[PDB]
Amino acid sequence: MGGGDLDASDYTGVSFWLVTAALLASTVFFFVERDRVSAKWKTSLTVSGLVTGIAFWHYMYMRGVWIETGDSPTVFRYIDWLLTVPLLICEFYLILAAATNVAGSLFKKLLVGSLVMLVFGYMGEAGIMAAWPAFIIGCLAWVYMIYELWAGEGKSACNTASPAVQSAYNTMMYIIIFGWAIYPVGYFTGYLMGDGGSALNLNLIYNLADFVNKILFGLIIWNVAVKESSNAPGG
Ligand SMILES: *C/C=C(C)/C=C/C=C(C)/C=C/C1=C(C)CCCC1(C)C
């Protein structure tokens, strides 16, 4: 709960264990809860869960291996991310907008997403410089993302849409912003300062961001979909 000072095997182990435990817990819960989800969301959870599940597992493995030695094939994480971004988004918006027809959000996410990956890939290729400025490029892209998103055609479909769709959308944007905004928040804590520049904090923070950007994604989407659809309190 705060600090930032652990040996290699120390931090590596703590995170590794936390990831394994969390991953499993989220897997068993999300799996068993697969039957405790809204009916109309049957396909929503199928496409969203399939893409989110494959990306999470893949990315997770890649990340772990990357920090394991220090060098790994980014081509996998790049293509996976670029293949999961438009997939998870398009699908999610597909079934979500399916209530009326289709969601144009795919276009917005396509442009923004492409740009983000472009910078991360181009700069990441050398990793010489981009962590510091990452706050700028990211901030701008983030603001613009929600800026136009806030006016999405979602509610434009009919007028005020349904309470379920509005709940899932609002919660989705909220998490996306928080998480995406947290990435740079923690990274900076280990980018310039930390303890001389330990790769540990880098891997951990990275895995944490991708973990919540994948796990939490389905956790919230499902929680809001199940809570809105028809469910009672109890945790
Ligand atoms: C499954 C993995 C996910 C959803 C990855 C999300 C990644 C980002 C939101 C990347 C953000 C970045 C910044 C906000 C600043 C510039 C550098 C980035 C692209 C690495």
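Numbers here mean position along the shown chain, with the first residue as 1.
This entry, so its header tells us, was determined using solution NMR.
For all residues, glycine too, the Cβ spot is worked out from N, Cα and C.
The Cβ of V51 (mutagenesis position) lies under 8 Å from the Cβ of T84, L87, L88, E91, each of these being in the same chain and 6 or more residues away along the sequence. According to Swiss-Prot, the experimentally introduced change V51 to I (Swiss-Prot position 68) is described as follows: No effect.
Here Swiss-Prot describes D80 to N (Swiss-Prot position 97) as a published mutagenesis experiment; the accompanying note says: Elimination of the pH-induced shift and stabilization of the absorption spectrum in the acidic form. According to DSSP, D80 (mutagenesis position) is assigned to a helical segment. Annotation for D80 (mutagenesis position): spatial neighbours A55, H58, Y59, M62, criterion Cβ-Cβ under 8 Å with sequence separation of six or more.
Quoted from Swiss-Prot, the note on the mutagenesis of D80 to E (Swiss-Prot position 97) is: Slight changes in spectral shifts; more rapid formation of the M intermediate.
Residue density at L88 (mutagenesis position): 24 other Cβ atoms are found within 10 A of its Cβ, drawing on all protein chains shown. What Swiss-Prot notes for the published mutagenesis of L88 to Q (Swiss-Prot position 105) is this: Absorbs blue light; slower photocycle.
The DSSP secondary structure for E91 (mutagenesis position) is helix. All protein chains shown were included, and the count of other CB atoms within 10 Å of the CB of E91 (mutagenesis position) stands at 20. Among the mutagenesis experiments that Swiss-Prot reports, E91 to Q (Swiss-Prot position 108) is described with the note: Changes in the photocycle.
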